[PDB]
Amino acid sequence: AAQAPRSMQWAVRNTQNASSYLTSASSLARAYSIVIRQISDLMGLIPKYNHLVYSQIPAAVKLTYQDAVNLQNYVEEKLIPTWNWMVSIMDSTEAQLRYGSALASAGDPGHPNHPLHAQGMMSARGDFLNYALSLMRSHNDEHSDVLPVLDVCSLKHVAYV
Amino acid sequence: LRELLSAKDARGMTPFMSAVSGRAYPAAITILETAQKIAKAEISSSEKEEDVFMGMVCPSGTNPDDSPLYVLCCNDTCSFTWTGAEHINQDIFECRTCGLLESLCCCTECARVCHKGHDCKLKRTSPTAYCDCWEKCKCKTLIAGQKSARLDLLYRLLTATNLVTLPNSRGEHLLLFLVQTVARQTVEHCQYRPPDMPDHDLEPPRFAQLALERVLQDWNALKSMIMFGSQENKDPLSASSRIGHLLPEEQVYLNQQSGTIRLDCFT
Ligand SMILES: [Zn+2]
Ligand SMILES: [Zn+2]
Ligand SMILES: [Zn+2]
């Protein structure tokens, strides 16, 4: 994982076998992508099929333009849920990134909290509370003068999708 | 009279603002009544009644740190008037402009008024200390004045003027200033005990609590505090307040959020 440039480093959990949930979440997304590619490939063959049956294989199913329509109708429907889930998360992420950049432009880099400038239990409870407070603020646009709390390294499964 | 009361001294202050700065609350009252009469006498002019009145009370271009309603609240006594030379746990400041370097110090009120405009910093030594300012300097917080007049003047200002809406020189709305004051006094005053050096053994001030209770009854004060950090109620200081010089895309993002750090810190 090659490391991000300074205009985006603030948005990464970084330093400026056991099981894990994220392993399994990621590998299922990896596996999902394969099937989507294969479906696309088969849809890719349809125009040439009246040649790529008989010139290639002893026997195969006859099919027609009307059937291609209905297949395509069916395929689109089955993707809508995952599409909505992808889109909504991506928009939310891009918004948080662009806002953090605009604030980095308008703010003062002399301040120790500027994105370009920047204990156990209590620091951890600090991290968690900063996160919960940033979450509650963000819902109503009550977040005008501090960086949104975010990490992108969890989002590997939306990257695959 | 209008000219004499709108004329500014060598520090920018009208006679009214001077009466407040000097704790001459009955004189401030006398002038403030008179200033209302004067503004109400010149209603025949092409100016609005208010412009004249604001000119005499708190003139345009006044540094916010000198706005009278704020100054009246800052006018408390030095802790030494009630602690004497006893050591109590309180906040303390060094003042380098005055040679009050890190072994020495003054209490919060001296730092706010006796050392206004100096290099002063919040000190890191133990809080169990009295305040050296009455001994090392010409300390202006030793005199209480007339308490009943101080309170009467506050009531009048709150109904006479829109000054409640201004933030101070650190972006603190007046209410956020008062409530921090009460919270601080609550700890300091619980250490008080009944019994060439200045008059000690006085009773501690309850003005901040009385002032907080009265201000909280004013709709304008309350609305002005709760709407703080809205796009209309633009915080002048430390708060992304200059934006027009950035390219338009970053403005359309950065206008959309709104602030609550101070409203949350108050609540
Ligand atoms: Zn003092
Ligand atoms: Zn003093
Ligand atoms: Zn000083």
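Chain A is numbered as in Swiss-Prot; the shown residues are, in order, 1707-1722, 1773-1874, 1908-1950.
So how was this one determined? The header says electron microscopy, 3.4 Å.
Yeah, the Cβs are placed from backbone N, Cα and C, and that goes for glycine too.
Annotation for A:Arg1914 (mutagenesis position): no same-chain Cβ neighbours under 8 Å separated by at least 6 residues are found. DSSP classifies A:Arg1914 (mutagenesis position) as helix under the three-state reduction. Under its mutagenesis annotations, Swiss-Prot gives A:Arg1914 to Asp the following note: Impaired tetramerization.
Other C-beta atoms found within 10 angstroms of the C-beta of A:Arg1926 (mutagenesis position) number 21, with every protein chain shown included. Listed in Swiss-Prot as a mutagenesis experiment, A:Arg1926 to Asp is described as follows: Impaired tetramerization.
The 10 Å shell around the Cβ of A:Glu1931 (mutagenesis position) contains 16 further Cβ atoms across the protein chains shown. What Swiss-Prot notes for the published mutagenesis of A:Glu1931 to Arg is this: Impaired tetramerization.
Residues from the set of mutagenesis positions A:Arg1914, A:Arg1926, A:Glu1931 situated with their C-beta under 8 Å of a chain B C-beta: A:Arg1926, A:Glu1931. According to its DSSP assignment, A:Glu1931 (mutagenesis position) is coil. In the three-state DSSP scheme, A:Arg1926 (mutagenesis position) falls into the helix class.
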